[PDB]
Amino acid sequence: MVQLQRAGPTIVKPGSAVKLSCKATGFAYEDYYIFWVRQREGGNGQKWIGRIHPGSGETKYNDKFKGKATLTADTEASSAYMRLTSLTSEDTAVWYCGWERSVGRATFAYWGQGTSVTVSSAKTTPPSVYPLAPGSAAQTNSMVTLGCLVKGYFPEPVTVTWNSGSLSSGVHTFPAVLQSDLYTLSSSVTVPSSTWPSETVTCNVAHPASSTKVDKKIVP
Amino acid sequence: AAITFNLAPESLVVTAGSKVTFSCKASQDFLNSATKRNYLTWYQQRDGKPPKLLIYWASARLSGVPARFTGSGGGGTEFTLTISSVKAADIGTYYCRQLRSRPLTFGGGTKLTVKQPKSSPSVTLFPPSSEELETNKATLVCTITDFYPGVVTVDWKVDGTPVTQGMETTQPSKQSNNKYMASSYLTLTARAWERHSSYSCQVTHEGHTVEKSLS
Amino acid sequence: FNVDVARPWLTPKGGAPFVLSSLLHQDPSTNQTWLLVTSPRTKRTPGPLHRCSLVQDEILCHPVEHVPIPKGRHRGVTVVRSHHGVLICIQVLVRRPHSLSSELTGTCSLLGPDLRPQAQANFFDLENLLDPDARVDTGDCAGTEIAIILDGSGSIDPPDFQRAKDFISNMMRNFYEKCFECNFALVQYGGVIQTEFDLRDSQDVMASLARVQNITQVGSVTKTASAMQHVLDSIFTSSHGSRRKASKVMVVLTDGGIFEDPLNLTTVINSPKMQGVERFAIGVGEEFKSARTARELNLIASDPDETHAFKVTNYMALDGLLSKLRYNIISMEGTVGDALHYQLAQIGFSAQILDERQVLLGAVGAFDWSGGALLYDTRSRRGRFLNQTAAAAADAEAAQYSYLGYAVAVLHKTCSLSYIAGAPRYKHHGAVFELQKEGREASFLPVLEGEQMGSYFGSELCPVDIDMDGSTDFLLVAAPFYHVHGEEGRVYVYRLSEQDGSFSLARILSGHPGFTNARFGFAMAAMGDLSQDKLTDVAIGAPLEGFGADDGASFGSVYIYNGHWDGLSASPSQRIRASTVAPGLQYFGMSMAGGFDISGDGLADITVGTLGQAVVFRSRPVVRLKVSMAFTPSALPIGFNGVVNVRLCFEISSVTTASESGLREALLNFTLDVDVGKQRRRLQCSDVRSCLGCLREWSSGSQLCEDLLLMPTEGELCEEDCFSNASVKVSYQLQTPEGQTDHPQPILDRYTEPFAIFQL
Amino acid sequence: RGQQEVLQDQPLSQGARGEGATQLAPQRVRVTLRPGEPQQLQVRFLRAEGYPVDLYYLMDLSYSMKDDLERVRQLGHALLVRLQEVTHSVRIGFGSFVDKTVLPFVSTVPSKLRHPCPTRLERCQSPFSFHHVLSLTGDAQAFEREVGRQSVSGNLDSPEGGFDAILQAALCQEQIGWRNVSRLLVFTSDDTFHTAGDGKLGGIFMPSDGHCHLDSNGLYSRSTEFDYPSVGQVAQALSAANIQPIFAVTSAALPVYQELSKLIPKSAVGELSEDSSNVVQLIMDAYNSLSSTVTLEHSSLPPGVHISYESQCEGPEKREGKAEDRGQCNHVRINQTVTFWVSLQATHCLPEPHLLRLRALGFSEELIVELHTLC
Ligand SMILES: *[C@@H]1O[C@H](CO)[C@@H](O[C@@H]2O[C@H](CO)[C@@H](O[C@@H]3O[C@H](CO[C@H]4O[C@H](CO)[C@@H](O)[C@H](O)[C@@H]4O)[C@@H](O)[C@H](O[C@H]4O[C@H](CO)[C@@H](O)[C@H](O)[C@@H]4O)[C@@H]3O)[C@H](O)[C@H]2NC(C)=O)[C@H](O)[C@H]1NC(C)=O
Ligand SMILES: *[C@@H]1O[C@H](CO)[C@@H](O[C@@H]2O[C@H](CO)[C@@H](O[C@@H]3O[C@H](CO)[C@@H](O)[C@H](O)[C@@H]3O)[C@H](O)[C@H]2NC(C)=O)[C@H](O)[C@H]1NC(C)=O
Ligand SMILES: *[C@@H]1O[C@H](CO)[C@@H](O[C@@H]2O[C@H](CO)[C@@H](O)[C@H](O)[C@H]2NC(C)=O)[C@H](O)[C@H]1NC(C)=O
Ligand SMILES: *[C@@H]1O[C@H](CO)[C@@H](O[C@@H]2O[C@H](CO)[C@@H](O)[C@H](O)[C@H]2NC(C)=O)[C@H](O)[C@H]1NC(C)=O
Ligand SMILES: *[C@@H]1O[C@H](CO)[C@@H](O)[C@H](O)[C@H]1NC(C)=O
Ligand SMILES: *[C@@H]1O[C@H](CO)[C@@H](O)[C@H](O)[C@H]1NC(C)=O
Ligand SMILES: *[C@@H]1O[C@H](CO)[C@@H](O)[C@H](O)[C@H]1NC(C)=O
Ligand SMILES: [Ca+2]
Ligand SMILES: [Ca+2]
Ligand SMILES: [Ca+2]
Ligand SMILES: [Ca+2]
Ligand SMILES: [Ca+2]
Ligand SMILES: [Ca+2]
């Protein structure tokens, strides 16, 4: 069967260039085309990039990426590449190589796993965890809500758990957002008021990019 | 130049076992005069997974796609992907795709969402943490959890005066229980935080405004 | 037929190369395929050769290094190719300094298969390369300016002065007789200095001579230095006809010394401009016996004073001085009316690579444009000239202006080679020559001749090897300017005997009827195998087809002939017209090449050369289908009135394309004709839809199948015929997408009937 | 059945001294045909007496023609007189050619471009492709004055570029002054001619185009950019312009120009003396032998149309029925009439009305036939 693999995520400073890869297996690498598409977040959907024919080295580019991308192929290694020049903070997106259907016409019949590119100048910074003490008015209700603020961390990701993962209900880990150049995140849990503060409530925040593990106990 | 797409609705609220119908329209004819086929393709993407091919030509399914999907959509400028009976595995985003001329373009996509009875948000407000103040930083966070539908707006007010700058709203997301959540931040300095005495957050939804406050 | 005209690739118009000829090449080691194109010299690109490849859906070109670089005008560029390498030739002009002639012959470069230089050859002074015994292997079983300063002082009485004028006139007449480049100026001096006529006036010899007799005597004091100064300032300048590189001479004619001259002699002679002027002093009269005037004369003249200074008893004696002055002033011009021979041989006019070392080059201008060919060994650097035997002088003159060597080609026989040449002007209708070898003596003889005057028979040659066994089977000879109404052209197909190598006409090919100006046959080429039957296929060009009609957007065509076991096709399988390729193409079809895979499909492609652009055409897969059908019941029992099951399966019987590709985007369209030929049919389709215009997408495999049902016709069946076999005809057809498609879509084999018949 | 009508049938007339010349009748005829049914149209041609003549003299000015030019300088008046015996309004012109100004055809050493003659004491001209000198005029004095102001030139190879001059004379109508009368071009030379393909020796690859390229002073300045005309191109241009060549060539070059004359439908060949002393008699003999041949030809027929001719030199002549493709009568005496029977039949019905032009070659007159069909 046909499958495509890729190098994986890459973090690069602004102004540099990156050479992605898309290995191919299970078919004659010099008989079919390889297409590239850029999927961006924030409702940007997808936009086609270009093509390359490994059997002849011939390329074609959408005008929007005419001077940005540069595709090439290696017949011996059966691996294609895209070169992005002068990357900017806007180029952050996930890119996909593809393989046109042999019969009929379907540009992307098979896709690779996925590769994500982030163009940031921020250094590897660990998170800062701040407990969210409930307001005095919330202590009179049957249900009490707690949480913590994972502010100031880069690069992604950070995994947040409660009570060393023993608690597994009521946890809401919202998607992170970027302030200035450094990310931010929050998480909110809910446990019965009859159990807090009568029982310990804590969270564990792991930031593998810095090998940092932080524990923060919630206090009124 | 490039062919443009209008894929509407941007999302569909559906229930298991109910017929569904997308629609996108192209600015130019897709009927290749020779083969008489319409060069439009349909894709499906599950959150966190690469897209997949469903229907290559306007009405031809790909091997492995369940029969409940149907291409239809003749005409050459209007197309409609129909599902006889939606199911849980079918919850995702669908893009239709130009295939006749260059540059090749997509339609933006349409996301399916399961229907649930209305649920008023559960709002909680937490003042800045003690330790944050020793760092000369301050921030106010309001959590809004378990609400339906997923459309809401929030307005922050310090001492009754709305503030329109220095806020970051976390992306609302969908849960397995068919509910939504959200959050908002209030970036402030320690000095700026002490300038005011009371704070409050406001929530807008299908009902009556819900608020919380601190002091 | 097989060529894809919907997807052409073109070199940018107004691009760096102004293509004159296009040519495909492939390095046998690395299997890299380039597109070599030629161009004339221009300020943008010095030329002459570029290698072009397919970069970004377009043809991009870079020049090839280590190739000769032309200077000035475009004299001619010639390029050929083989698996041994690439040969380049440029016509060059060398102006021999001594004489008023020119030499026009070629300078050549032989690159290897990968375009690395291997050898070079300059063909000026050819008699030093020649070898009248080299074995012919065939697998045997700025001019001269003169300024005269005439003294008009009154001491010369009018008779002596007419004699002086006669001396000047005779000097001019004599010098012009033996120095074609000489030019004259005349300054008469005395109390005043006076240009009789500068160097520009001397371009009309008769008028200048007339001006001499028209002179009038100034008759005053002798200001000689002022005369020299005025010649320096006014005669020897670019503003009055003088040329910088040309020699400069003076001839002073005085009868006395300087007296009352405002200027100074020693400063005038020593002046910066004087350096390089050959001053001759002619002294007349008794006064010169005195020492002072002798010193003045020895001072004006340039040493050796015996050959530049002069003295004569009286003005009559001047007539005798002509000999010494003519010897001492004008250098001998040398021979100029000699025969031509190899001076304008124009070697490299045509070319052919015989093997790694030997090349065959044309020599059209060899002997009064008699022509010939040079067999050059690029390693030993020695060559032999081959031409028609001169015999007596009466026959040698008859062979002048035949242009032998206009085109050269090689024929490959089962055991030996054979060189052929083209003589389009032979007997004013053309001919083709062939090298007959008899011991030492090898010479060209006519084998074929044209019929119409001015048709340029033999201007293009194309040996064709149909089954690619290494043995030529046909020879195509073009007469592009053949005339019926205007210049339509003609092509003669000649069969080669397998026993004697003789020629025998097989066919005469003409362009599409409807064009009076087509120039059909101007370019022909064997394009390898395009149709994918393993037989060679030829191409022919009609660059004027449609010229001047309507807006003149595009004109020219290319005909594609397919080869068969019995020879070339009778009629073309394709006709690519310039207007259907792209707008702006002028003279489409005057250069061609093929047989190398440039798109990446692995199938041989084509290149057609416009007069200013190049075009590359992608070849299409040729597909042959195999139709099989089954019946149930295998035969209809007598009185049967049920429904007949039919299983119809098509198959790709050609290995031209991988199975997984199928028919790509082409839909299979087939129809069924039940009980064909009967006035009233006995069976009919169960559903008319199911058997008329049935469109299907291929399964992506090597086979496709369908199931159909047939039912007896309504009403009672006629008794005339009740048990004859029922004929079912399955006519199929390929519907291919319109436009510009990424892959070359398949085309049904033209030479296989697109249907099959089965019986029940 | 078929039908046939007459729209203009103006009577034949030798024409008054002012106007009225008409040598072909009928001029407009409408034919309707049911395929398979033949119809016979009648045509008749009367040879007028004093029909005007325009003569253009095109002389090779190579060096071998130096003696020739001396005689031509003084034959203007006599040539005008002799033609005035046969016609009432004659006019004559002049032009010259040597060759293209590039190697190997012409020596490009600057001294030899300034002076191609062997020696520097004789009058010479720089080589040129073509030089129109005198437009057609009725004055012999202008001819004598302008021709006497010319001089000989020289080139390097024997064949000459006279085909350039012929094509430029055919194409440049307004410049040369051609009228709608009997046009005669007298091409006189001493050597053979260049033809398309030869220019490749000089580095020329652009074929000649059918445009007038004479500049403000009657010189083919752009000659080196284009290739020589082909024989077929020259024949086609002369036929379209209706010019009749008369090649007065020396004895050595006679066979070449006889072969060339065979290809051009109406032309004559004569032997020009080494001094060119017998040009007037040559022109007169050629002209008389050329005007006594009446030939009727058809333009390109529509698809499926067939045409045949049955020439008739005298009234009581037989009906031979031969299917010749072009009528022709020889030895037509002045003040006489002949008749051609043009037979027309068709195979397929046309999609729209078509038009034919049957013209007596060498004369302006023509006959437009409006051909239709029915079924
Ligand atoms: C095919 O190619 C061959 C060569 O491979 C040509 O043969 C040559 O022909 C030329 C003439 O066309 C020969 O030219 C030689 O010229 C020399 C100079 O002669 C000058 O003087 C005479 C008057 O005295 C002039 O007519 C002439 O134009 C020159 O100005 C002479 O030295 C030569 O004659 C002597 O040598 C020859 C050969 O040895 C002897 O036979 C003579 O008796 C005499 O001793 C000669 O005329 C040249 O020599 C030829 N070369 C060879 C190798 O034979 C063919 O002409 C060519 N065929 C065609 C059809 O073009
Ligand atoms: C699939 O192939 C069939 C082959 O029969 C196609 O049907 C044929 O289509 C052609 C082209 O339109 C028809 O020719 C035209 O028909 C009419 C009647 O004569 C007339 O307008 C024209 O002169 C012309 O001949 C043809 O009749 C028709 N049928 C047959 C039996 O040949 C069919 O169109 C193909 N499918 C598709 C989708 O194109
Ligand atoms: C260059 O192309 C030729 C022609 O396709 C190649 O020759 C083939 O080589 C393969 C093995 O690589 C053999 O199985 C085939 O039989 C050969 N084909 C023929 C027609 O002989 C050649 O190998 C290629 N060379 C390189 C270096 O890629
Ligand atoms: C000779 O006859 C031709 C053909 O009749 C004339 O061609 C005319 O040229 C003018 C140029 O302005 C056109 O407007 C006319 O339509 C053409 N045809 C006719 C019938 O007039 C040509 O003018 C005539 N020449 C002379 C000198 O009278
Ligand atoms: C010089 O020539 C001119 C012009 O032809 C003439 O008038 C004059 O008389 C001539 N002078 C002499 C001295 O012959
Ligand atoms: C010119 O000057 C030189 C150098 O001073 C002198 O010897 C000579 O006599 C001078 N001649 C004249 C004619 O004045
Ligand atoms: C032709 O014949 C007619 C008869 O009337 C005559 O008037 C006219 O002059 C003719 N030509 C000659 C030369 O007689
Ligand atoms: Ca063979
Ligand atoms: Ca073939
Ligand atoms: Ca190919
Ligand atoms: Ca001559
Ligand atoms: Ca003469
Ligand atoms: Ca010449």
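Numbers in chain C track Swiss-Prot; the residues on display, in order, are 19-159, 199-817.
Including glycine, each Cβ sits where the backbone N, Cα and C put it.
Marked as domain 'VWFA' by Swiss-Prot on the basis of sequence analysis: C:200-389.
According to Swiss-Prot, the mutagenesis experiment C:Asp208 to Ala carries this note: Loss of E-cadherin binding. The Cβ of C:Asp208 (mutagenesis position) has 23 other Cβ atoms within 10 Å, all protein chains considered.
Other C-beta atoms found within 10 angstroms of the C-beta of C:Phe316 (mutagenesis position) number 10, with every protein chain shown included. One mutagenesis experiment catalogued in Swiss-Prot, C:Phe316 to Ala, is accompanied by this note: Loss of E-cadherin binding.
The annotation Ca(2+) 1 binding site is assigned in Swiss-Prot to C:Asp522, C:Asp524, C:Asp526, C:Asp530. Residues near C:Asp522 (Ca(2+) 1 binding site) in space but far in sequence (CB under 8 A, at least 6 apart, same chain), listed by position: C:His469, C:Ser528, C:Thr529, C:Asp530, C:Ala583, C:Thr593.
Swiss-Prot lists C:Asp586, C:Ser588, C:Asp590, C:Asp594 with the feature Ca(2+) 2 binding site. Annotation for C:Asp590 (Ca(2+) 2 binding site): same-chain Cβ neighbours under 8 Å, separated by at least 6 residues, are C:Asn619, C:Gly620, C:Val679.
Every protein chain shown contributes to the tally, and the Cβ of C:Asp658 (Ca(2+) 3 binding site) ends up with 21 other Cβ atoms within 10 Å. Residues or ranges marked as Ca(2+) 3 binding site by Swiss-Prot on the basis of similarity to another entry: C:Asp654, C:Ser656, C:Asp658, C:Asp662.
Checked against ligand 8, the binding-site residues C:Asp522, C:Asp524, C:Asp530, C:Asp590, C:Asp594 give C:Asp522, C:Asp524, C:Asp530 in sequence order as having a Cβ less than 6 Å away from one of its atoms. Rounded to a whole value, the Cα-Cα separation of C:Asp208 (mutagenesis position) and C:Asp526 (Ca(2+) 1 binding site) is 88 Å. Comparing the Cα of C:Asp658 (Ca(2+) 3 binding site) with the Cα of every entry in C:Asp524, C:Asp526, C:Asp586, these being the binding-site residues, the smallest distance points to C:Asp586. Close to C:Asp662 (Ca(2+) 3 binding site), meaning Cα to Cα within 10 A, are the following recorded positions out of C:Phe316, C:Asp524, C:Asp526, C:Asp586, C:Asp594: C:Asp586.
With a cut-off of under 6 Å between the Cβ and any atom of ligand 9, the binding-site residues C:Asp526, C:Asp586, C:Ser588 reduce to C:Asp586, C:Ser588. Here the binding-site residues are C:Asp522, C:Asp586, C:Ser656, C:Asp658, and the ones sitting under 8 angstroms from chain A, going by CB atoms, are C:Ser656, C:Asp658. Listed binding-site residues: C:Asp524, C:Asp526, C:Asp530, C:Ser588, C:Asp590, C:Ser656. Those with a CB atom under 6 Å from ligand 10: C:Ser656. Around the Cβ of C:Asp654 (Ca(2+) 3 binding site), the same chain contributes C:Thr51, C:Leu660, C:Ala661, C:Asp662, each under 8 angstroms and 6 or more positions distant in sequence.
Here the deposited model leaves out 39 residues, and the two residues on either side, C:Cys159 and C:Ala199, have Cα atoms 58 Å apart. Other than C:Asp586, C:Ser588, C:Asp590, C:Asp594, the residues of this chain whose Cβ falls within 8 Å of the Cβ centroid of the Ca(2+) 2 site are, in sequence order, C:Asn20, C:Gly585, C:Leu587, C:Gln589, C:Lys591, C:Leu592, C:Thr593, C:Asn619, C:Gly620. Sequence-distant neighbours of C:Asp586 (Ca(2+) 2 binding site) (same chain, 6+ residues apart, CB-CB distance under 8 A): C:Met525, C:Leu592, C:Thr593, C:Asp594, C:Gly652, C:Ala661. Cβ neighbour density within 10 Å is lowest for C:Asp526 among the binding-site residues C:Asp526, C:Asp530.
Taking the Cα of C:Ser588 (Ca(2+) 2 binding site) as the reference point, the closest of the recorded positions C:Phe316, C:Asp524, C:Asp526, C:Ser656 is C:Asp524.
For the pair C:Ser656 (Ca(2+) 3 binding site) and C:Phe316 (mutagenesis position), the C-alpha distance works out to 91 angstrom.
Sequence-ordered, the extra residues of this chain that approach the Ca(2+) 1 site, with Cβ no more than 8 Å from the Cβ center of C:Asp522, C:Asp524, C:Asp526, C:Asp530, are C:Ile523, C:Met525, C:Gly527, C:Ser528, C:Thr529, C:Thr593.
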